[PDB]
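Below is one structure, written out as structure tokens; the observations come after it.
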Amino acid sequence: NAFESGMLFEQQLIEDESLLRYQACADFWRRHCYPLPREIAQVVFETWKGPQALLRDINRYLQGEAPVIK
Amino acid sequence: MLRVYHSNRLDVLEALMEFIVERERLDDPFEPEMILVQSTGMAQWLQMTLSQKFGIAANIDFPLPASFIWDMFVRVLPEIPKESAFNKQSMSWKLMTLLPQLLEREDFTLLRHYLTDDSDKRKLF
């Protein structure tokens with residue numbers, strides 16, 4: 001059932017969703033942490049240093065269905 | 001007139017066609033003997049077997065069936081072009097031309113709601 005679903009006819013299949021995840025998280029850390037002043041960025045630096053440290057504590061939340069935040 | 005020979009094995013029919021050539025040779029010795037096969041493997045096998053059996057080869061040609069039928073058309077009927085105007089790429093590019101005109105004719109509603117969302121011609125191709 002192709003037309004009403006919206007599928008392409010040949011699919012280059014991949015299964016390694018970690019490298020793209022880290023590469024894209026690097027861009028978010030690049031564009032949403034850089035232009036902060038130091039007096040604000042100190043508290044951000046205190047909790048976690050870099051994107052590699054940040055991804056370890058949020059990797060399991062991203063997979064599958066996105067949850068609902070209280 | 002038409003002939004049909006059922007077969008269990010193939011070498012006996014190879015001997016049968018060899019016998020046919022033996023009992024009757026073509027009146028024009030330069031006339032090519034058309035032989036139809038469905039595979040290049042069978043083509044090479046017939047080449048090697050017939051060359052080994054006769055010692056040599058004599059006016060042997062192996063065209064694929066569609067090419068043979070086209071060769072029959074071009075000699076039986078006039079005005080026929082040498083090759084078709086309808087090939088698997090020609091319809092592809094012509095449908096590339098003709099789909100955008102025929103969008104929204106009240107019959108292609110599913111095609112419109114699938115294709116017109118967002119694309120860079122890949123889905124259209």
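Cβ coordinates come from backbone N, Cα and C, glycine included.
Swiss-Prot gives this note for the published mutagenesis B:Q38 to A: Acts at variant Chi sequences. Annotation of the mutagenesis experiment B:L64 to A in Swiss-Prot: Does not act at Chi. Quoted from Swiss-Prot for the published mutagenesis B:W70 to A: Does not act at Chi.
Annotated features taken from Swiss-Prot, shown on the structure.
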| residue | record | DSSP (3 states) |
| --- | --- | --- |
| B:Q38 | mutagenesis position | coil |
| B:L64 | mutagenesis position | coil |
| B:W70 | mutagenesis position | helix |
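The Cβ neighbour count for B:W70 (mutagenesis position), using a 10 Å radius over every protein chain in view, is 16.
Taking the C-alpha positions, the distance from B:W70 (mutagenesis position) to B:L64 (mutagenesis position) comes to 10 Å. On the backbone, the CA of B:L64 (mutagenesis position) and the CA of B:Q38 (mutagenesis position) stand 6 Å apart.
Counting only same-chain residues at least 6 apart in sequence, those with a Cβ under 8 Å from the Cβ of B:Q38 (mutagenesis position) are B:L64, B:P65.
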